[PDB]
Amino acid sequence: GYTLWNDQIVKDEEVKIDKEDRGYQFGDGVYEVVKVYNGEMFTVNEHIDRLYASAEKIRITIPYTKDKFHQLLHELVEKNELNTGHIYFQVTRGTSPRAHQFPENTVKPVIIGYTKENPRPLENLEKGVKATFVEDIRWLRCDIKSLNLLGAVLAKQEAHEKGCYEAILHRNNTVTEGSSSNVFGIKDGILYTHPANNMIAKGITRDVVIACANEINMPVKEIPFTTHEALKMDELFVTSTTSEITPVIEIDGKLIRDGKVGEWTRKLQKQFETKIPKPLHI
Amino acid sequence: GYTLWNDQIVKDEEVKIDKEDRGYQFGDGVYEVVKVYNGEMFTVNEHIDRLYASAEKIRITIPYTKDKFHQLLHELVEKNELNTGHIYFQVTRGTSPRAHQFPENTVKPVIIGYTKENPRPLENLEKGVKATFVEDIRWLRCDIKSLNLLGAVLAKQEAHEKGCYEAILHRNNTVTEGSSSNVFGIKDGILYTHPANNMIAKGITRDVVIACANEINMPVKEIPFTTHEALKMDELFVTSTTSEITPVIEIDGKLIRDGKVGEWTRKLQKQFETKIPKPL
Ligand SMILES: Cc1ncc(COP(=O)(O)O)c(CN)c1O
Ligand SMILES: Cc1ncc(COP(=O)(O)O)c(CN)c1O
């Protein structure tokens, strides 16, 4: 198909990554994933804002404005003729002879973006999924969505091998987030989740779900909870751009309540659905 | 020059990295740096053993045996006519459509290796350097020499900005290692350095230095020391394949003892020197 390369949408074959691209040697870069529904991008501006915020945290200067980045994503969706799926885009410090310290400010960051056709996870949304607990051994700046994703890779692989969908990470027995999602717990009609500090990524879907809870008049408490407390929740679910609101019904062979999707998860899902881009008559 | 791309030696210009190489999207790979002295590779078997150990820790199966890999490195040095400098090489899990979990075991690892002429840091080995303390916020698996190096990048740049040569890292005041080196402290002729656990990289230069210490009958204690204890050391130095034995004479304005390279550091440097290749 076509790939965004810096500021040009070019055929995939034209793209050339250099061996000393800092993203290849130090994982020196940041990324974002945006869901596209029937041709329209969901919450694109929030993701672009976060891309800039992550880049800014590690002192990378994106050479163009948010408006130009947005136009390029639009063009990218159109050229690839993406119906339902997602856009993946990343920015690295640039190509420079291998050295740990930042290169001279004359080095231009490398931007890469591409699309993939991928359906909404129907079965998962309806039946819920199994999860497993994995110790969070990642670095202390999890608030930065960088390319240093080796801990997440190891965690997801561990979940996958046990037949689970997601690994629920925990630092010092406190549940932080999943390897590629945020974690939510429901107890007596109250919504709980780890606050957005350096221990987790402040997911866009996480914010959309909290906004949804406020809308259905559901109390939200951003307080962390332990593994022991999670297993005692009435409901539990994970959120991500691609997972939306995916119910977790079992953790390591222990059912969350009766092993069925809860009433509040369902409500939150119905409210989330009103935000997804759709026509008016088609 | 020429680059080692998998098992072939190709001209730099021909090497192309796929946008979906896991090393590019997840830092999913491991690397080594081997010093070359007058055409001879220093402690190559040790770096090769460590490359395979690092790969094994994150379950990457390198398609070549150590003998083939050794043979390939030699060809690389020869083709590039490397006299004194280093070889950099890495292995990533391979190219696959973006997904966090491992690809189908059919996917092959991508191997990249290249050389660079680079003289010994003679000026620093004699004069010593300045360092600064930076909180270690890296992950808990520092024993794996992976491409996830953003923590070391930020630490090196902070030191670089204060005019310092290396950032000495610490976990809640306990000294671990440097951004790209291991830290050693000397007090009353006794050598101190953080033990080789999940908190640091088990440097090859570090192990050579400890071997040098055993050779000159200097007591070695692998016990962690605090940032405050380090400032009260008689001597201090960092080691890395490229830094060899670099004396640290000042940390954050506070000089170590007198700000002169100590006597034991000098004895270690001399014993180290007996090991580096010096053919005519
Ligand atoms: C570590 C981590 N946490 C949470 C998320 C989910 O955030 P978002 O809702 O913005 O997809 C992701 C990205 N999928 C992630 O990589
Ligand atoms: C974190 C870390 N510690 C120590 C070292 C130096 O050890 P070696 O002698 O094996 O280069 C390095 C060099 N890459 C390093 O990155």
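Chain A is numbered as in Swiss-Prot; shown residues: 2-283, in order.
Per deposition record, X-ray crystallography, 2.0 Å.
Using N, Cα and C of the backbone, Cβ positions are placed for all residues, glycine too.
Record features, source Swiss-Prot:
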- A:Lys146: active site, proton acceptor (ACT_SITE)
- A:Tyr32, A:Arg99, A:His101: substrate binding site (BINDING)
- A:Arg51, A:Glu178: pyridoxal 5'-phosphate binding site (BINDING)
- A:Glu178 to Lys: Loss of transaminase activity and small gain in racemase activity (MUTAGEN)
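Checked against A:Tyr32 (substrate binding site) by C-alpha proximity, the recorded positions A:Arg51, A:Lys146, A:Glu178 yield A:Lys146 as the nearest. Residues listed for substrate, A:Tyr32, A:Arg99, A:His101, cover a largest CA to CA span of 22 Å.
Listed recorded positions (A:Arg51, A:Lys146, A:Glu178) with a CB under 8 Å from any chain B CB: none. Taking a Cβ cut-off of under 6 Å from any atom of ligand 1, the recorded positions A:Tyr32, A:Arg51, A:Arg99, A:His101, A:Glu178 reduce to A:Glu178.
Only A:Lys146, from the recorded positions A:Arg99, A:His101, A:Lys146, A:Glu178, place their Cα within 10 Å of the Cα belonging to A:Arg51 (pyridoxal 5'-phosphate binding site). In the three-state DSSP classification, A:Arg51 (pyridoxal 5'-phosphate binding site) falls within a helix. Around A:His101 (substrate binding site), the C-beta neighbours below 8 angstroms that are at least 6 residues distant in the chain are A:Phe27. Long-range Cβ contacts of A:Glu178 (mutagenesis position) within its own chain (separation 6+, distance under 8 Å): A:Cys143, A:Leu170, A:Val184, A:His195, A:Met200, A:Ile201, A:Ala202, A:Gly204. Each of the recorded positions A:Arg51, A:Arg99, A:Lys146 was scored by the number of other CB atoms within 10 A of its CB, and the lowest score belongs to A:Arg99. DSSP assigns A:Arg99 (substrate binding site) to coil in the three-state reduction, placing it in neither a helix nor a strand. A Cα-Cα distance of 23 Å separates A:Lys146 (active site, proton acceptor) from A:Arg99 (substrate binding site).
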